[PDB]
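Colleague: Sharing a structure here in structure tokens format.
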Amino acid sequence: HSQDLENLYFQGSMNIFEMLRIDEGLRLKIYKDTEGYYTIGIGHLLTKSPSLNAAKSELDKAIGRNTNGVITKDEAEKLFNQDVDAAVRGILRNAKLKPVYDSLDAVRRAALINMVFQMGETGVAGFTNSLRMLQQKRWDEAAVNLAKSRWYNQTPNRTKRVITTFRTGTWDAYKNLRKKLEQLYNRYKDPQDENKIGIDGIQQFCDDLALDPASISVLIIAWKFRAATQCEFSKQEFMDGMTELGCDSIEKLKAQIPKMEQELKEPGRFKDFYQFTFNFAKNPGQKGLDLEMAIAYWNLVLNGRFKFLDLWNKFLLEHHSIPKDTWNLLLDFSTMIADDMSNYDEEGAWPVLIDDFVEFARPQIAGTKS
Ligand SMILES: Cc1ccc([C@H]2c3c(C)nn(-c4ccccc4)c3NC(=O)[C@H]2NC(=O)c2cccc(C)c2)cc1
């Protein structure tokens, strides 16, 4: 098959795909990008359709099998390589980019393609003076000039690596990044399971970030790392998260935490975080969340947000598992409910648990009015 990666085995193992895996990151399951559009792989837009089945249909045509929204890294590379071919075709019919592209060695061409993936042809073509420097092989001067750009300010760590690639014509920046992340991961990894960071590594991670392990900030990090389950941090999660956060160091991750916290001031992002917490907290082997665990995470994530949290605890501690829908709807309840619960709609198909809670809160609500 034309797309078989075996056709690239004559190349180096470092390539544009591995470069963008580092710089942009790789998603092997369909997800919604920034504009809400179904995407997979390295930034491969599947469709602007709101229909996930439409996205899966586009993915199956592109991959050539029934994927059900999940692909392998190799399949993602094949998708990416098609996108690279298209980007190269575009470069080559761009009067402003073709001269420099033709002039560049293969590694520096990858750096230019990286730029085109990030900012598009018109964006890259705006770098007239730096592109001339590159075309003249004035590498250090190009590097200096590119670093003065807004590009650098937007994505300093990626941009630094791309610039280094222009400067050196080598993959050093990517080798160095990979090694940095490997060596940081190795600081935290479970001595008995190379594939995860365990409790002790998470403790060390928190210590290195000067975070109380029981703080919401730690759960916020897990959320940004799309961690699957509490008390584990898989190698994939760690690497993917550091990539997506643009961090290759603990200092950089530390500087990112307030930005993740700031993201939560958006109710839509807080809802995402809130819903994330359910699957994260739940035992993988279980379909629902143990009430005791639910209470613990509710108190972490809803304290200060859910005005009846204290009554909710009292209610639940008198109760003798929580399904995802009930977890989710508690936030909806929290958002709509009047300070005295007078606007509860019993016919709103709330969980029975919430119906019962509204009934339970009656003595307290009556006492307060008294
Ligand atoms: C040292 C350490 C701190 C926190 C935890 C969990 C945990 C546990 C076991 N109770 N727990 C909690 C529950 C309610 C209130 C307060 C804390 C939490 N709060 C979460 O962030 C938990 N976070 C993770 O596992 C986890 C996974 C992947 C990446 C990252 C960065 C974290 C375990 C170990």
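One-based numbering along the chain as shown.
From the backbone N, Cα and C atoms, a Cβ is placed for every residue, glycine too.
Sharing the record's features from Swiss-Prot:
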type	residues	note
MUTAGEN	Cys231 to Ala, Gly, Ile, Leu, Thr or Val (Swiss-Prot position 115)	Loss of ability to stimulate cullin neddylation
MUTAGEN	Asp355 to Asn (Swiss-Prot position 241)	Loss of binding to CAND1 and CUL-RBX1 complex but retains binding to UBE2M
Colleague: Cα-Cα, whole number of Å: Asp355 (mutagenesis position) versus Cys231 (mutagenesis position)?
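Modeller: Cα-Cα distance, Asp355 (mutagenesis position) to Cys231 (mutagenesis position): 33 Å.
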Colleague: Across the 2-residue break in this deposited model, measure the distance from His320 to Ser321 using their CA atoms, rounded to a whole number of Å.
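Modeller: Across the 2-residue gap, Cα separation reads 9 Å.
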Colleague: Name the secondary structure element type, per DSSP in three states, that contains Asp355 (mutagenesis position).
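Modeller: Its secondary structure by DSSP: helix.
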Colleague: In which DSSP state, out of helix, strand and coil, do we find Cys231 (mutagenesis position)?
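Modeller: Where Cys231 (mutagenesis position) sits, the three-state DSSP reduction gives coil.
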Colleague: Relative to the Cβ position of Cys231 (mutagenesis position), how many further Cβ atoms are located within 10 Å?
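Modeller: Around the Cβ of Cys231 (mutagenesis position), 12 other Cβ atoms lie within 10 Å.
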Colleague: Have a look around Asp355 (mutagenesis position) and count the other CB atoms within 10 A of its CB, chains all included.
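Modeller: Taking every protein chain into account, the count is 14.
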